[PDB]
Amino acid sequence: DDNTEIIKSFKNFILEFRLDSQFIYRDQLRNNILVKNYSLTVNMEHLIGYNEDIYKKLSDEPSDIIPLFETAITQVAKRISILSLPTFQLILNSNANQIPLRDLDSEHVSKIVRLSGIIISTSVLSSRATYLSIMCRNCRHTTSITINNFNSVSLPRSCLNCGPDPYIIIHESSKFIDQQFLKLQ
Amino acid sequence: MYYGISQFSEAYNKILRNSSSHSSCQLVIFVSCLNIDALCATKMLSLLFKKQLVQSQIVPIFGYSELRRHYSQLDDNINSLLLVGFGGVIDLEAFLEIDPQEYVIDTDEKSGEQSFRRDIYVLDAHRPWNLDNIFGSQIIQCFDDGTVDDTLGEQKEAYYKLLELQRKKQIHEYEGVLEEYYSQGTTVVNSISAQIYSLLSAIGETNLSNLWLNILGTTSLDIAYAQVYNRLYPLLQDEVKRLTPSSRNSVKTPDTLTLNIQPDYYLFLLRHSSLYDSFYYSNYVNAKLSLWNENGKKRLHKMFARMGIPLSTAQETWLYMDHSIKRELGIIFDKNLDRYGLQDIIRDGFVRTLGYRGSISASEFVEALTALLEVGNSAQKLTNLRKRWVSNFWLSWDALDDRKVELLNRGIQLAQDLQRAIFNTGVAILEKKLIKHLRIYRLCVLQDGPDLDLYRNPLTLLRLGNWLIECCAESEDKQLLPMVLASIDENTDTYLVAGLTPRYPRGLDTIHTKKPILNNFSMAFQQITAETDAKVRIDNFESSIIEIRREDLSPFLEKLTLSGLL
Amino acid sequence: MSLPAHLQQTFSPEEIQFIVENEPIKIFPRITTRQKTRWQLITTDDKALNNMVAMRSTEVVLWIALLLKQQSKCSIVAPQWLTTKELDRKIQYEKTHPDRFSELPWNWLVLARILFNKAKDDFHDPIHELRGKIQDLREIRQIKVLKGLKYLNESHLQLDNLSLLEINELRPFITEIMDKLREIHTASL
Amino acid sequence: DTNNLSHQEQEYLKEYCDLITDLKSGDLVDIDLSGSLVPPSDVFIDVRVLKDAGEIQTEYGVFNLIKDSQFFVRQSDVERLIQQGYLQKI
Amino acid sequence: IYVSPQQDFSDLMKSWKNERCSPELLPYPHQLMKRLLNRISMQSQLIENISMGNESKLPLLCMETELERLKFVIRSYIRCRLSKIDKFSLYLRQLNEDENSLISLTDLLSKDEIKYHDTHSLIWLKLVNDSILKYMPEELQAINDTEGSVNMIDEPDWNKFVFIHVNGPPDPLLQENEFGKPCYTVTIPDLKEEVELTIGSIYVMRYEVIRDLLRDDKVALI
Ligand SMILES: [Zn+2]
């Protein structure tokens, strides 16, 4: 219900925004799709200008709202590119006041913040999960669970007899994404 | 001759009759280089002529020497000349070396009129008028708001009797009345944009763009002349109501435009900076709270805490600030501003917003335009400086369109920087107590600092002067005396002396407040320059500003003290 | 040389606009030219201009219509195709058939921009709706063009009812690739 | 400059300029062959001067090209001046 | 055959587009250009007379704009023709000297174009002789050799692809196809293929196959 309304709001924002004569985000999405670049960069200033309620919701609980934005972006991309693709990625640009790194505290837990620093170390690419195929040890029931990176998932403990943790992952029919760890000073 | 408000259409028709043939350009518009109102007037006139398909050229001018130079440069083929922002407080006939006998072409005895090959049109608001430019020459044509018929009848009769001429006593009394009239300060009475928009309404070519330009022009006088803005405000309200379409149920569309009245506050770039910065870099707020000392900052912090807005939230940019406080701001200000004396901050102002782009108020737009005019970008240095200012004029001209938002953003940033620098300089001046007091006037002379370079453009020096006038010179139980502010420039060894007039407390309606405070600096400056010899450069259109050599500053100040004419 | 490098074997968008403006359009005059000087153009008919009555529709070239609108002496009649309902119908037609192209006028992109810029208050429908519908039509046409580029050969190609602007867009790439393929085939024989 | 051209190339340039002058002076005199290939557009435009100059007396008229002074003239009149770089179409 | 000034302008536009998009140098329409130049001169004189003497301002503005547009079209056409002459210079000389071919520069160019061709050929020959050729032996001083490793005469491309719109007659070549529509028929000799061109459609065809139709004005290049 509410999720569908938010998705529709994001879709309308993407499909209707225009500054002077060019649909910025529509053309950007088309160009990115053409070169096999599945991402969209959105300037928060435009989002605030179009409709302040959408930005209010986005800033309130980003971990819950951002995935819906990705879903809307993917739907619009499919509409624009395929005549009647992986889940796209949302990249944000902002011009809000920077919060000093040393000043981050519990007050800013689960909020969008802008800071600056110097990178001192980077790791090697990992392989996170995005779509897992699971089969039960005893009764051999096939199922799939989708995962989103944002946290506000684990293997089922109860089979959908079979004891605790009865599911194992079928790795030949799963999809993964890249991950990296950085350190900021 | 003077054209009444009802006669503007006739002058416009004369212009269209003379300089309209597609053969070649025959209209030249001269514009003051450091006047925003003149800029808006010129822009609106250019739009009108463009719609009417008339060849024209526009030439920015600064000072009086450039005016004479350019006029001598002009071609004979030119037939209509437009002056906006100047030419009202001088004897234009003598200055331009114009003898009508040469310009006369057709002399018909039956009509008793001599047609001329060039017509000079003056669009000026400064008073008093020069009778020789009003009741004298026919070549010079003046656009009058109504002052001439309102309060110049006695002087009109005196001038006519003097021209026509026991009898010695009568001639002496008439000349005495004329000298009494000519011996008074110079002050602005009206906005030129209002005159041009009255012409437009007479010809019925009004739209939202012209009304917005008129609003911009009239608002520029708010900082200096509050009486003019108050007098001309109700009409703007009526016309904004008239032109604005009532239908607004539709949500914002990309092409939507809305020019409506919203609560506007006497704050600095509220919609393009942080609330704390808006309350910090403000003339009125600082004057009321004297923020230049630590106790003022403590009072401001206490006020913000009482209003319920946190300190971190108050310093967040306006766009990204929490929307709840943005919605409830008016209620908060109403509830918690009487206590600290800032009850005059609340005001009604015009706000224009284009679809999906942030709103901008008239005051902020004017501030951005002035910042672009000021800081945007021997005799050789002087020429380079004046030509840079001329180029800045055009840099500001383009920003007045909807297709050049980048220039507007740059102007806003430059305005922020300039206000920060002026605030720092004013803090230094007030802390070090450099404002010496005298029975007649007050003196503030700058001789060192890191920002002394900026104080060569007259507009920036006037900004500093207004800043100082508001703080402790108009409030804080202080008598009203004219203030002389000067700034050195070792690169040329001269002082950009400026003679500023006092101001009554802002937002205090009273009978004395109604009467304008005339500026008497011009006549005393002229007399002192005539008596002595210090190579004073009296060429700026505003006589309040001159340039005095470094070695001759103190003698000139002593002469001014002895003058007793302020 | 006598001709610039980019104007060889193709056209420029300014020249495409020049060509498009040479077509007739309907307008509502605001003056009364008909008698109870007068136009003598040589490239275009001058009888219609000399005989115009206010508020009575007449036909004149698009270039002259824009010139009149510059002075605000006429009101341009938006073509029937531009209206919203026709745009939704054409979008549905395009969606239904994933192989053929719609039958919009050849000058459906240049005229759209010219009218949206010069005449922004003559339409009987919201401007933003028209812009969105035109954008959707253009995107679907781009998809179909991309899909159809995979069938280039050394014999010929057919693109029925394709606007002039899209043909101008695609003229260099298609022509050059087909020429190279034809050269290879000719060498093979 | 011409220092990069061999004397034969300098003669070539002179002769080709002569030829260009020759064609333009024939029956194609109504059309200025050495014109602009950008199609015509709005008849009247605003042009800003980019270089201080005197009261140059062109065939179309006398334009006092005072630096930083805008004009409102027909595009045809100031086509060549724009080409030479005195004016800007803004 | 004179019809009307508007017909002349339409023919001028058609010729301009064909020349711009064509791969070869098309024949010169002498009579049309003579008439158009005469009309331009007379119209300019009439404009001067009218301007010698505010309801008439807009008519005159339209006059001037129309004259500018016509002048631009003619100038562009002439420049395109001159460039095409420049590229195929030696080939034109070979065609003219070759008596077997009925084509003649007098039947393919105007007086200005022939003057330009002659003068440019002379100047370029002088330059190459002064710089390079004079130092070569008698076997390698001919600027137009057709027996060496690479042909020195660059001929027009006879199979360049071009966008064509099948206008149809303003005709034995017209045979109505199976889908209820008139259509022309052409043959590609290299591929032994037969192609059918239906009216009111846009194709991408070789130039040689449709050259006769373009000459007859059945089809027009886009
Ligand atoms: Zn199980």
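To match Swiss-Prot, the residue numbers of chain E are left as they are there, and the shown ones run 52-104, 120-236, 243-294.
Method on record in the header is electron microscopy, 3.5 Å.
Keep in mind that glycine also has a Cβ here, set from the backbone N, Cα and C atoms.
Record note (Swiss-Prot), mutagenesis E:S66 to P: In sld5-8; temperature-sensitive mutant; in association with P-21. Defective in DNA replication. The unchanged residue is displayed. The Cβ of E:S66 (mutagenesis position) lies under 8 Å from the Cβ of E:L77, E:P80, E:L83, E:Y143, each of which sits 6+ residues away along the same chain.
Look at E:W67 (mutagenesis position): DSSP puts it in a helix. Under its mutagenesis entries, Swiss-Prot includes E:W67 to R with the note: In sld5-12; temperature-sensitive mutant. Defective in DNA replication.
Under the heading of mutagenesis, Swiss-Prot lists E:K150 to E and annotates it as follows: In sld5-2; temperature-sensitive mutant. Defective in DNA replication. Under the DSSP three-state reduction, E:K150 (mutagenesis position) is assigned to helix. Here E:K150 (mutagenesis position) comes close to E:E70, E:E75, E:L76: these same-chain residues lie at least six apart in sequence, with C-beta atoms under 8 angstroms from its C-beta.
Under the heading of mutagenesis, Swiss-Prot lists E:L293 to P and annotates it as follows: In sld5-13; temperature-sensitive mutant. Defective in DNA replication. DSSP assigns E:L293 (mutagenesis position) to a strand.
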Using the alpha carbons only, what distance in Å do you get between E:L293 (mutagenesis position) and E:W67 (mutagenesis position) once rounded?
10
Output, ordered by sequence, the same-chain residues six or more apart from E:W67 (mutagenesis position) with a CB under 8 Å from its CB, or 'none'.
E:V139, E:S142, E:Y143, E:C146
CB contacts for E:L293 (mutagenesis position) [other CB atoms within 10 A, all chains]:
18
